[PDB]
Amino acid sequence: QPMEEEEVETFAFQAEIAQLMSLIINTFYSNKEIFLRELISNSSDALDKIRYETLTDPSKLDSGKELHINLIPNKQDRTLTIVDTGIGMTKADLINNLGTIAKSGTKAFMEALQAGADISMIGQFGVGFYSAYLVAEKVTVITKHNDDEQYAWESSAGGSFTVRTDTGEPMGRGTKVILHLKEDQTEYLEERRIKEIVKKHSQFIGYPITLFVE
Ligand SMILES: CCc1cc(-c2n[nH]c(C(=O)O)c2-c2ccc3c(c2)OCO3)c(O)cc1O
């Protein structure tokens, strides 16, 4: 019965990243499906990192040996979750990688979009994670690194994000991205569509990808 207390840290995004987010959110783009390719590619990069780091430190895998990616659509709560057993991120990694630090690609990318370039180019500018906002109104990133506790990052955009120690289900190690889909983007919860886009854009990821249906 005692009330629980939870500490939260709210951070403002870096100015151009915030501009980029408004651009992605309030502009119509037709090839939205590449958001999934970008997430799986981020997961593949993180899996590569724990993989190589373990060659020289097998203990690094005590937090989990499987190196893979799971996709979990949930039609009830309208979320598409992408989980990987990659190296994860510490709290500081989270805060720096997801918002507070300027990326040199942002401006060039925003200018390129203003010129009508395809949103698919986004990964080439180092800000592919933000493509999640093409289909999600809110994004929650839960991550666990061997050197730190499990944290949850969350943002509905609007210029800021929060970080807090995660009270949710523990992960051994890795990063889980939960996309709360916009209502007109529920196609990405359909198994056929997900298989279609993973086959089209991610046929070559070198880690198993498993789609869990129901
Ligand atoms: C939210 C972006 C994202 C990041 C990771 C991830 N986990 N650990 C790490 C790490 O570099 O240590 C990452 C990571 C960090 C930055 C990246 C990245 C993966 O891909 C492009 O930019 C991940 O595994 C999945 C993701 O979707």
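The numbering of chain A matches Swiss-Prot: 10-223, in order.
Keep in mind that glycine also has a Cβ here, set from the backbone N, Cα and C atoms.
Quoting Swiss-Prot on the mutagenesis of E47 to A: Strong ATP-binding. Strong interaction with HSF1, HIF1A, ERBB2, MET, KEAP1 and RHOBTB2. No effect on interaction with TSC1. Under its mutagenesis annotations, Swiss-Prot gives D93 to A the following note: Impaired ATP-binding. Strong interaction with HIF1A, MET, KEAP1 and RHOBTB2. Loss of interaction with HSF1 and ERBB2. Los of interaction with TSC1. Annotation of the published mutagenesis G97 to D in Swiss-Prot: Abolishes ATPase activity; the original residue is retained in the structure shown.
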Densest Cβ neighbourhood among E47, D93 (mutagenesis positions), 10 Å radius: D93
Distance [Cα-Cα, Å, rounded] between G97 (mutagenesis position) and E47 (mutagenesis position): 16
Rounded to the nearest Å - Cα separation of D93 (mutagenesis position) and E47 (mutagenesis position): 13
Neighbourhood of ligand 1 - mutagenesis positions from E47, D93, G97 with Cβ under 6 Å: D93, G97
Secondary structure of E47 (mutagenesis position) (DSSP, helix/strand/coil): helix
